[PDB]
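*Asks:* Just passing along the structure, written as structure tokens.
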Amino acid sequence: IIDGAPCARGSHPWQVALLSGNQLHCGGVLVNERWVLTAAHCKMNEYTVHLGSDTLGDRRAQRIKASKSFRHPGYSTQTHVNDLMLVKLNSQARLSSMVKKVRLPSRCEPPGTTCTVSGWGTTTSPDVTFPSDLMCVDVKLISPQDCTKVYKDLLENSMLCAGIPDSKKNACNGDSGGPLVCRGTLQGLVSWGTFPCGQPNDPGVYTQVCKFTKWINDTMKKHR
Ligand SMILES: *Cc1ccc2oc(=O)c(C(=O)O)cc2c1
């Protein structure tokens, strides 16, 4: 997260991290006791999921292996359209005040809405600074018309853009697959943006969760 600050402790119980070799790979969100929602770009054969602490490296956190995952079949590594994946935990997440399911959206929040994006991704770019504590930043939803001025026909209608005018506030490498929450619901998953990160007036691009409700529920049901 670029130009953010540490999240208030205990305010992101639905936030998870996907680890590989005890290093941060991606962010993610807890959907229910058995499932984690993340970006399809985060695909791996095996995952170690960190849950229940704002601090990566915290002995208090749960560490659950996940051997199965399912990318949306429409996912393209070329254009990043349909960038979402469900990760099946090997054992159930043990719920508490620090581990809770996210609230999935019923509706799509409009342009101009204030949201919060969170993650353990680098706080600097191109030079990397990976934090221990979970970082937060507030951004506003940007209309597809305004976002098209930057990214042209690379943008699809199931992608959601967010940022702050003339501001570096944004997500970066390591935050991928993590949550963008607006008015109490999960509206986006961190997907892509410009590189170096935090470039003013280059919006962050997210998978628009409200467009994928059916697939998310059907996939969990089928692979239960
Ligand atoms: C989209 C995506 C896939 C895998 C990634 O692995 C990583 O380790 C990072 C990072 O900067 O921690 C980002 C990734 C993004």
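Swiss-Prot numbering applies to chain A: residues 30-253, in that order.
Quick reminder: no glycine exception, Cβ is built from N, Cα and C everywhere.
I grabbed these lines from Swiss-Prot:
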type     : residues  : note
DOMAIN   : 30-250    : domain 'Peptidase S1'
MUTAGEN  : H54 to F  : No effect on zinc inhibition
ACT_SITE : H70       : active site, charge relay system
MUTAGEN  : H109 to A : No zinc inhibition
ACT_SITE : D112      : active site, charge relay system
ACT_SITE : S205      : active site, charge relay system
*Asks:* Reported as an integer number of Å, what is the Cα distance between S205 (active site, charge relay system) and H54 (mutagenesis position)?
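*Replies:* That separation, Cα to Cα, works out to 8 Å.
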*Asks:* Based on DSSP, name the secondary structure state of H109 (mutagenesis position): helix, strand or coil.
*Replies:* coil
*Asks:* Give the subset of the recorded positions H70, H109, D112 lying near ligand 1, defined as CB under 6 A from any of its atoms.
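*Replies:* Going through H70, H109, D112 in sequence order, those close to ligand 1 turn out to be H70.
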*Asks:* If you draw a 10 Å sphere around the Cβ of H70 (active site, charge relay system), how many other Cβ atoms fall inside it, taking every protein chain shown into account?
*Replies:* 20
*Asks:* Where's the emptiest Cβ shell within 10 Å among the recorded positions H54, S205?
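*Replies:* So among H54, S205, the recorded positions given, the one with the fewest Cβ atoms within 10 Å is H54.
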*Asks:* Could you round the CA separation between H54 (mutagenesis position) and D112 (active site, charge relay system) to a whole angstrom and send it over?
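*Replies:* Cα-Cα distance, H54 (mutagenesis position) to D112 (active site, charge relay system): 16 Å.
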*Asks:* With every protein chain in view, what's the tally of Cβ atoms within 10 Å of the Cβ of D112 (active site, charge relay system), excluding that atom itself?
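*Replies:* Result for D112 (active site, charge relay system): 30 other Cβ atoms within 10 Å.
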*Asks:* What count of other C-beta atoms do you get within 10 angstroms of the C-beta of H109 (mutagenesis position), across all chains shown?
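*Replies:* Excluding its own Cβ, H109 (mutagenesis position) sees 18 Cβ atoms within 10 Å.
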*Asks:* Report, in whole Å, the straight Cα-to-Cα distance of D112 (active site, charge relay system) from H70 (active site, charge relay system).
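*Replies:* Between the alpha carbons of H70 (active site, charge relay system) and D112 (active site, charge relay system) there are 7 Å.
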